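Input: a single structure, listed below in structure tokens.
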Amino acid sequence: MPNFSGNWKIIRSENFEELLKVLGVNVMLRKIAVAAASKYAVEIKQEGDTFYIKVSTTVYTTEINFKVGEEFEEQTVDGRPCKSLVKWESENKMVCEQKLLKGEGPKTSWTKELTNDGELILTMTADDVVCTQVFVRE
Ligand SMILES: *C/C(=C/c1ccc([N+](=O)[O-])cc1)C(=O)OC
């Protein structure tokens, strides 16, 4: 039955560079990151409130495993390790708040949503900056 589960391919990416900028990434690396972001591919397996998510680009791949309501460890977009906790906001929207394991830095979070016309929308936030990325099913 249709939920977040599936193979998703990015179709749009808005404010990605500004987000990296807030996270301290210098301009040459941001431009390379933006170019890599146009091959983002996401594989999701969902069962009840347990998720497996694999995000990959051309040269890199990451997997996360979590259950809504339970703390897990992952990393911020710029690769600093964090403690994360996901909660539902509605039937097909979830929101994750992150806290840095070490150090200080911008407040980051992310949301994912299945829309009514079949898209997966990711938002990623750092302080005041919101990146939106839109995916469709492969
Ligand atoms: C689901 C998900 C997707 C994602 C897209 C892009 C990046 N990124 O490093 O640019 C990370 C993840 C996610 O949970 O990431 C927050």
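Including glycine, each Cβ sits where the backbone N, Cα and C put it.
Listed features, source Swiss-Prot:
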- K21 to A: Loss of ligand-induced nuclear import; when associated with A-30 and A-31 (MUTAGEN)
- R30 to A: Loss of ligand-induced nuclear import; when associated with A-21 and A-31 (MUTAGEN)
- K31 to A: Loss of ligand-induced nuclear import; when associated with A-21 and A-30 (MUTAGEN)
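Cα spacing between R30 (mutagenesis position) and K21 (mutagenesis position): 7 Å, rounded to the nearest whole number.
When the alpha carbons of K21 (mutagenesis position) and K31 (mutagenesis position) are compared, the span between them is 10 angstrom. Counting Cβ atoms from all protein chains shown, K21 (mutagenesis position) has 15 others lying within 10 Å of its own Cβ.
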